[PDB]
Amino acid sequence: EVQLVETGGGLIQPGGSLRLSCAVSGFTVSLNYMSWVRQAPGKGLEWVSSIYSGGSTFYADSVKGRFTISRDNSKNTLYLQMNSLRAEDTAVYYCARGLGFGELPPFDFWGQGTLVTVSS
Amino acid sequence: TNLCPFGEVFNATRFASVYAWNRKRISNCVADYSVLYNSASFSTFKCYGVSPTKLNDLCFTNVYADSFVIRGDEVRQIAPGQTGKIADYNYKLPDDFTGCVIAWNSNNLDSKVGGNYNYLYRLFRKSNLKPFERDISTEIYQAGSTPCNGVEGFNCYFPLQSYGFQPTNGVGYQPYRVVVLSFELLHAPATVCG
């Protein structure tokens, strides 16, 4: 069975930082194809970023550079150190596993969702 | 005088897959690089290390021909210090790349109706490939804790997948026959120029 943990919602301000976590069971985060996706009001299933099994990483246009991807091999969990955000980052981010490819990689799993509250 | 033909690579009948790419050691003959430069029948022509025009005055020791066909949108991934799917899982370039890569559209002779299943590309690997590395393997990939050899299902993934190349594909989903020339320099004298 594959379980998903989406935690890290809270009172956040643009330009600051917090930390996000994704926990999985079964396979390992450092060896499978993971991809970050988000859902927002007025927005579709917006792809955020991805990490490759060989070590490489790839982000979207508006999230490259500011965000960083993080993972722990023995902890079998994955992290998103959200750093230097903007006000337009208010969304619900979902952790998922990309099987193949396409416009977005096919995700057989969906996260439980955590809603980012960019508000002061 | 005394030319050796190179038409069995650029004008070859059939290529191979990206993870089964061929190498053609070339030495002690004459190159005609100005002709292939002024051919103007290739959509992509980036020639690393040296200037593409005035390279004819200098010749090196050995030239190895590498041939493969990829989709039309990963053409930027064949570059030194560049990441991607085939860059990190099918063909890795050295950072100090001084070679010469040629690519062109090839849907009209290889992308038949319904797509071709004769080309396979690697999907999963433990790490990135080293530069100038070939992996001739049919091993089913293990993506979990249970062993994956002779068994399928969850985390027992086949690393090789075909390509869907229909004639009605867009500009970013067409088979591009990509050839790259690697230049070698050593204590052995230069051989191929004219």
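Residue numbering for chain B follows Swiss-Prot, covering 333-526 in order.
Note that Cβ sites are derived from N, Cα and C of the backbone, with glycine treated the same way.
Looking at Swiss-Prot, the entry for mutagenesis of B:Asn343 to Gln says: Reduced viral infectivity. According to DSSP, B:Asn343 (mutagenesis position) sits in a coil region rather than a helix or strand. Neighbour count (other Cβ atoms within 10 Å of the Cβ, all protein chains): 8 for B:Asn343 (mutagenesis position).
Looking at Swiss-Prot, the entry for natural variant B:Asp405 to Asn says: In strain: Omicron/BA.2, Omicron/BA.2.12.1, Omicron/BA.2.75, Omicron/BA.4, Omicron/BA.5, Omicron/BQ.1.1, Omicron/XBB.1.5, Omicron/EG.5.1; complete loss of interaction with host integrins. B:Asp405 (variant position) has a Cβ environment of 14 other Cβ atoms inside 10 Å.
Here Swiss-Prot describes B:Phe486 to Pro as a natural variant; the accompanying note says: In strain: Omicron/XBB.1.5, Omicron/EG.5.1. For B:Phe486 (variant position), the number of other Cβ atoms no farther than 10 Å from its own Cβ, over all displayed protein chains, is 13. DSSP gives B:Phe486 (variant position) a coil state; it is part of no helix or strand.
Just so you know, the Cβ of B:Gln493 (mutagenesis position) picks up 16 other Cβ atoms within 10 Å once every protein chain is counted. In three-state terms derived from DSSP, B:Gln493 (mutagenesis position) belongs to an extended strand segment. According to Swiss-Prot, the mutagenesis experiment B:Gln493 to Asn carries the annotation: Reduced host ACE2-binding affinity in vitro.
In the structure as shown, the Cβ atom of B:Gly496 (variant position) sits within 10 Å of 13 other Cβ atoms. For the naturally occurring variant B:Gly496 to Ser, Swiss-Prot gives the following note: In strain: Omicron/BA.1.
Long-range Cβ neighbours of B:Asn501 (mutagenesis position) (same chain, at least 6 residues apart, Cβ-Cβ under 8 Å): B:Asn439, B:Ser443. DSSP assigns B:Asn501 (mutagenesis position) to coil in the three-state reduction, outside any helix or strand. According to Swiss-Prot, the mutagenesis experiment B:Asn501 to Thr carries this note: Reduced host ACE2-binding affinity in vitro.
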Check: Say you check the Cα of B:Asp405 (variant position) against those of the recorded positions B:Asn343, B:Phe486, B:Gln493, B:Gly496; which is nearest?
Finding: B:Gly496
